[PDB]
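The structure appears below as structure tokens.
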Amino acid sequence: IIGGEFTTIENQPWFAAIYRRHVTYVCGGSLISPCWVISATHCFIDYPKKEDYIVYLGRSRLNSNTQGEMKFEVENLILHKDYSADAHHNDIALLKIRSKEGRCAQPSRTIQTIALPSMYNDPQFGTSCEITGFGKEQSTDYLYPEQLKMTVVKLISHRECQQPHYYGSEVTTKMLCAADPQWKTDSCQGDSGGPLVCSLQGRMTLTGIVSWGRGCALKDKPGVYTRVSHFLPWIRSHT
Ligand SMILES: NCc1ccc(C(=O)O)cc1
């Protein structure tokens, strides 16, 4: 996350930190139900083996065990069959979580689920949503922040993101663009699979999943996100 502010897991009780054994940080995710964390397929396409991943819930730091956190193995890693990169397409994945004691996640003050959107129901452009992650704080940074971060970004119309000086055609209607009016804050390397949460009808909804973007916080190059209300049939069936 470029710019923005620091936060703890209580301000995003649904944020999941995903890691890979041969143990490093992989991507963020979102808990949509006790046994399912939703994320981005490009995060796992290179190491499809569910056995190498570890998922945490209620964790606010990248390399320190946050009090009250739950650790989970991936009982199942489901990647979207129609995925394709180069501007990732259908960048969505589902991870079924299960602890060593074979249990899923149990809600607490630091672990809650996030609601999915109603079909094809997205806030109007210009709406302010938030993004969470352990991503880089600066494009030239080598390290990832140790503390979780979040920032605000405004939804951009498909017509506006469609423009050439923007992302041209790389962006599809199954995608949502979001960015800062001054391009001073945005998601970056390490924030993928993370949630784009917007308030829809007075309800916090998982509107988008960090997917891709040209660099970070650069003019006319918004962050692109997998449009969740366009993959509900895929989510319900697969869960
Ligand atoms: N602004 C979206 C975005 C998400 C992820 C990356 C990246 O992993 O390198 C870059 C940009």
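Note that chain A is numbered according to Swiss-Prot, with residues 179-200, 205-268, 271-423 shown in order.
Note: Cβ is positioned from N, Cα and C throughout, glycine not excepted.
In the structure as shown, the Cβ atom of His224 (active site, charge relay system) sits within 10 Å of 24 other Cβ atoms. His224 (active site, charge relay system) falls within a helical segment according to DSSP. What Swiss-Prot lists as active site, charge relay system is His224 (among others).
Summarising the annotation, Swiss-Prot assigns active site, charge relay system to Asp275 (among others). Other Cβ atoms within 10 Å of the Cβ of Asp275 (active site, charge relay system), summed over all protein chains shown, number 29.
Sequence-distant neighbours of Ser323 (mutagenesis position) (same chain, 6+ apart, CB under 8 A from its CB) are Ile180, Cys372, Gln373, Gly399, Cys400, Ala401. Among the mutagenesis entries in Swiss-Prot is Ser323 to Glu, noted as: Abolishes phosphorylation, proadhesive function and ability to induce chemotactic response; when associated with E-158.
All protein chains considered, the CB of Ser376 (active site, charge relay system) has 28 other CB atoms within 10 Å. Per Swiss-Prot, active site, charge relay system is recorded for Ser376 (among others).
The 6 Å Cβ screen around ligand 1 retains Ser376 from the recorded positions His224, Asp275, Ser323, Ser376, ordered by sequence position.
4 residues between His200 and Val205 have no modelled coordinates; the flanking Cα atoms are 6 Å apart. Cα of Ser376 (active site, charge relay system) to Cα of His224 (active site, charge relay system): a distance of 8 Å.
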